[PDB]
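These notes concern the structure reproduced below.
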Amino acid sequence: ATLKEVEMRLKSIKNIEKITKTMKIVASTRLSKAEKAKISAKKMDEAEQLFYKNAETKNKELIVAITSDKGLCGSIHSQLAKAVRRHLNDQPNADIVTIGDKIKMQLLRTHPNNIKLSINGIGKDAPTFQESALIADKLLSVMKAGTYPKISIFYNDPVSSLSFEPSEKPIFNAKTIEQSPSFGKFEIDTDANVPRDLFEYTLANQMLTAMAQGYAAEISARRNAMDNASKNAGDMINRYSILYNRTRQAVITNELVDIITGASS
Amino acid sequence: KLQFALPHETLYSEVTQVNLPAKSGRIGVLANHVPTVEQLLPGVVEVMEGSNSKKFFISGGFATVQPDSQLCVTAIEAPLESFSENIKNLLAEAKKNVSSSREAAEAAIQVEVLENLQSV
Amino acid sequence: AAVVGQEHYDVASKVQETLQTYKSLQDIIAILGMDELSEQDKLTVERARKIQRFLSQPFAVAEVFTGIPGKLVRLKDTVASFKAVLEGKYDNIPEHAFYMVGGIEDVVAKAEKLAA
Amino acid sequence: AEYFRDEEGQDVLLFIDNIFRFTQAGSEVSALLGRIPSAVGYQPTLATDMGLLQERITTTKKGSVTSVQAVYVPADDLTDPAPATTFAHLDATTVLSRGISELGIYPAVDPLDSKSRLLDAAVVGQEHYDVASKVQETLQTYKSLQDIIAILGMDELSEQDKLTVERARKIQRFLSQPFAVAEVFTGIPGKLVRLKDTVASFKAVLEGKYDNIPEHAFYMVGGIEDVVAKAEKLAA
Amino acid sequence: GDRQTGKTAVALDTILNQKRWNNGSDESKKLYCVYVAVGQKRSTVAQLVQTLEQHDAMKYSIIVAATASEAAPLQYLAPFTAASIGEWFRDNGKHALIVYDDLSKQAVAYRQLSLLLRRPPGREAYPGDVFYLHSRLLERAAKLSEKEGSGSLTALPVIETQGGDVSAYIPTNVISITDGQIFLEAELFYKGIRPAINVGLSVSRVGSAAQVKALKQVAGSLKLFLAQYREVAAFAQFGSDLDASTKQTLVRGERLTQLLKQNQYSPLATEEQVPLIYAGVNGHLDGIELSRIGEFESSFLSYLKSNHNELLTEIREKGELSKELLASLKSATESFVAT
Amino acid sequence: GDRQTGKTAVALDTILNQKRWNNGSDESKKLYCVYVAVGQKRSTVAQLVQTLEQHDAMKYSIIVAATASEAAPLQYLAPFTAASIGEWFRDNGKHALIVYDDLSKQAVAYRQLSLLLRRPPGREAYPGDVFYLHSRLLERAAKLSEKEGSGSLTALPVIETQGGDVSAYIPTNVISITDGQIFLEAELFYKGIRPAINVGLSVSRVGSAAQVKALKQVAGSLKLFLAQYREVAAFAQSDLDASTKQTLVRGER
Amino acid sequence: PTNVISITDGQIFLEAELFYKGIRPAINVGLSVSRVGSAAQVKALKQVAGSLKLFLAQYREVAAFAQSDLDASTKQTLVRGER
Amino acid sequence: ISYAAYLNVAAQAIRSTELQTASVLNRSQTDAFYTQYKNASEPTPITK
């Protein structure tokens, strides 16, 4: 009736509450590992950035994006999509390498023409050098990485363990090395294959850091989202409780009408 | 100095002398060094912080002296002693792999890594 | 289907199914955002929101009250109008376009009006 | 039963079906008697009538009489006053969950709602008592773990937890044992299994001793010999 | 289940498929069906007789009627006098079926009548002894032993639940008496099962021991798959990536539900229900995409009608599936992987 | 507390500890307990009797018995009757403890009487002056003034909650009248925590006013720790702050 | 309440939520209707006020589903509605 | 082969005495796949 329709919907809400609780807790567990990775990685990355800065960082482009395969990230997938979308007005023909299914869906809508490479098995794992390296090896061959004047990577920088700002950076190519001239304030021999090697090595080193930052932000957002869900569900629980109680009183009052029938006897 | 770094751990990212195996032969850095980039090959490495010397087996990476005497080192994974028998097992695999042949690079690297570890 | 035709019955069936799902996902819609709804569903839900808005028709007696000239839509027109919308042909246009309008032609025209 | 209890001076084992019908019947003649029916139309003297029936059924020094009274719970709500009044009056409650029946487990008993006032180390002995506590926990863990299994998946779960779930599933289908009255159904005669045998076999499962025995090789079978045999049967 | 919403239609379907047995000779296969209509308008009845004449089943139908206008005593008296008419067949050794649609309005008639009779008490305003009235009525339908009789009156009571309020006194009373409950759910009706039977709450206590032997074999794990589908589906709409095995269940389950669906006023031959359940249970349809399930059903049956019509004859004629017949059937399905 | 969830057991435990004082020669501190078995079958009360005999408690215990079989007028007057026995003790200046188990069944009996006497039903179909009835019973218990002699009649009513329905009319009235409530929780009972007390939903309104000074000192902390433990039960599937882990550990132990 | 509503032509439901949350007049326009008074007005107050009832029941709807991707049309309505 | 693939392969080789941590083993063992795309249309997904 009323009573049952309240109760079944309330049960749905309850079950959801339990699931979001469960998810949030498991998310916290995952979050520590995700965050841990980004510190070590970020420390490693900065040392290379020290070179690139001092060298000067001076520049069809590539877009790489990072999400997990897994969903319930939060709005990571579509906020990242939005920060891509602005620069997909600035490059509507950009070739997108999608590291993760979730960003793939949003971008796939925006231009399926752009979708050229995608990588599975991302979301399941926590970012690893093996993956980054293999992706790097494939990037050169598949995407013809060298063609772009500079690559660009989009990821989610985990600003705080309650926040995420989607962030991007440009991966510096051999072209960058070529026309940066304060590379000469780090001079090495022509015999050294250091431009073509350093390009590849920091192609991956930058990418891994971006992935770690993204993964931590993703898991962080998921925790935040699942916490807020639990809260929203509580409010609805309370609203249906008040309705339930009033309905219970009204059924008792109708029973009191039956008592009044007994009074007629 | 020395700012030895791996993605999974950071080993030094001061460290008075670092001895590095490079495509530029062997490079030693003590205090300030002239401002260079050197690609680190798969390596046997010595790192000295003071006179104390630590002996490392390294998967190659990159080395880049910053002109502020900050030796930015990036490599994938390291101790030499921890690595030092399975490498012999690996040699059997590597020989087998060479029989068939990226596989060429794999077998070549496995033999190379073994030789380089074997060197110490 | 033997009265108002199989095509009508099929069309109506899809409307009923879509709306019942949409009603079912009302819980989910509130607890978890629109985005967090599955992609296949997110299209369906968006379609259903449009359909929901589509159902309004200004009346010719309440034309005064709504302030919108009343639109009376032929039965022959109706089956056609929903059929197209269900195939999402005109779906790509505001929920407002579907709100308080008559025939399919009117929706299209009001999209042009809204576009201005 | 009194003639048996008293005059034949014997123990009995009474069976009545269904006592909701007993409740319903009295309510109707309350109304026909014009006596204002109490809550949810149930007779005023419901408690006291039930009480006379229960009081009559007891162990005296003349005999012992063991009633099994079926109770039908309308729309499976036990706070309905007629079931609730009966809920107090009985000593060894059993709930048969529709869900568990549907899972194909016959017995359809809900093992988390099976309650008997007697169940202690003083009653069934310390081993029995302890084992039954472990079973309850194992099953309760399995039920709790259904939520983790639900979203993350069975595969995505802790190793300790996974062995507990797997064992609980083995216990779950251990319960399923054939009935003589499910020769009509399954065609498999009932299986009488001694107390000691059940305690021993269940202990083994919990320890993981019978983790070389398939989950389904506990399904709808009785005895340990059969459980082992059905592992072989499935194996072959 | 909820009033009028195919409430009439479920019953008419039973009458219609029993045309096949009825046309055939042997009086035990003949159901001399009695449709009892209480509280319904003359126009509704007129439509009913028109439908029955359209499907030409009036050739064995009896319509006992108590229209809305007809007196509250006459309405009260209507089930009990319908029962006697049925008993004449039953007594004769003949099999028959009595549809009592809807007893809920009979109770109201006895409510109004009893209150006008000054009958003092009443749960929900229905005086006690309505259960006595209804119970005696329902217990007057039976399968009679060969020694004493040979007829079987079958009864189908129909109770229209007021907003699904099953705790209502009259629905509660009936539930105890009856040998099955066939809950129908409105949401599932809209969801596209038309009629929609909520099998989760529907039961048949006697169950399989009156199900066709072949159909008993095939639908053995159909129940298990569906039951699992219900549980799995409930968690599954939280849109998490479940185990692939779990999504196998989900996929298999989705297809099964769609398979069950059938349109009003269309009966179906048992010989052509055995294949569909075999196919489904043997998971061939689990693969076949949800949208084109309807296409598969129609076409598969047409395909067997064309080619494996020998096979169909055997299932019909012998009503059991040999190892060979099960294999033949499997092969036929595989051959029609076209969809 | 929850229905038949060893309600009688929790109560019976108190009586056994009263054996310690009873054995003692301090006659004011000889609490002559009264158990009021309402609608409890003669077999159940026989078990009670045997358990009491086993624990040698029958020699200060009084059991006023109105069993399930025993008629509703007797049941109606049964708690009132019991109180009179207590008054004699109280009047003699002694102390005693009367455990009314359970007033929920008293309500039903009064209902049976009231409806048969054509007195109207009231909230939750219990007669309207059930409030007045309960209030009359529950105010008889009391610790008298010094001039009127230092005596008392301690009381501990036992109330059965249908499913924990504290909303229910008979619980709400009673909850207000008594100074304190203890609310046992079924999950805890099942989880083997017997007593199954839900600490949050157990409060005493006079409480620590009567408490041993020593015991007061070493159990203020206990209240605060447990309070934190309830909140800090909220993890399962992580690694927690050292403070949180300490709380969790303290709470679990 | 329903008995009065059905007799009366037009209703002017007021919401506590709006009252508490400032907004006096606190007159919910979801549940305020006038079904006879809309032709009792001077033409000036018919002309100026045209379809504003729809607009603020578009604002009501808009902020219902506002609680990410909001098109300029919806944003415009929201901006106008709030103001 | 590419320098970072070359170095990667070396790191993987280097974790084979085997006396290496879980993070190392995870860092040098991935079963991840990669779905190539073109146009929309996907050249088949295959182990990375």
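Chain F is numbered as in Swiss-Prot, which gives 206-442, 445-460 for the residues shown.
Looking at the header, which is where the method is noted, we find electron microscopy, 6.4 Å.
Note that Cβ sites are derived from N, Cα and C of the backbone, with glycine treated the same way.
Here's what Swiss-Prot has on this protein:
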{"type": "BINDING", "residues": "F:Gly206, F:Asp207, F:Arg208, F:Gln209, F:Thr210, F:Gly211, F:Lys212, F:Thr213", "note": "ATP binding site"}
{"type": "MUTAGEN", "residues": "F:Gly291 to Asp", "note": "In ATP1-2; growth-defect"}
{"type": "MUTAGEN", "residues": "F:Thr383 to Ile", "note": "In ATP1-1; growth-defect"}
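In this structure, the C-alpha atom of F:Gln209 (ATP binding site) lies 21 angstrom from that of F:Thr383 (mutagenesis position). Annotated ATP site F:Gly206, F:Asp207, F:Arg208, F:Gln209, F:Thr210, F:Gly211, F:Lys212, F:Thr213; additional same-chain residues within 8 Å of its Cβ mean position, judged by their own Cβ, are F:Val215, F:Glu365, F:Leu389, F:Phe394. A gap of 21 Å separates the Cα atoms of F:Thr210 (ATP binding site) and F:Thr383 (mutagenesis position). By a Cβ separation below 8 angstroms, chain D lies close to these of the recorded positions F:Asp207, F:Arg208, F:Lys212, F:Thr383: F:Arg208.
On the backbone, the CA of F:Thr383 (mutagenesis position) and the CA of F:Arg208 (ATP binding site) stand 20 Å apart. The most densely surrounded of the recorded positions F:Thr210, F:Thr383, judged by C-beta neighbours within 10 angstroms, is F:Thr210. When the Cα atoms are compared, F:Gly206 (ATP binding site) and F:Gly291 (mutagenesis position) turn out to be 25 Å apart. Counting only same-chain residues at least 6 apart in sequence, those with a Cβ under 8 Å from the Cβ of F:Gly291 (mutagenesis position) are F:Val239, F:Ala301, F:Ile303, F:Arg345, F:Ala346, F:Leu358. Residue environment of F:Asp207 (ATP binding site) contains 20 other Cβ atoms, counted within 10 Å of its Cβ in all protein chains.
DSSP assigns F:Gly291 (mutagenesis position) to a helix in the three-state reduction. Under the DSSP three-state reduction, F:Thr383 (mutagenesis position) is assigned to coil, being neither helix nor strand. Figure note: comparing Cβ neighbours within 10 Å for the binding-site residues F:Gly206, F:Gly211, the maximum is reached by F:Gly206. The candidate set comprises the binding-site residues F:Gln209, F:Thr213. Of these, F:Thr213 has the most other Cβ atoms within 10 Å.
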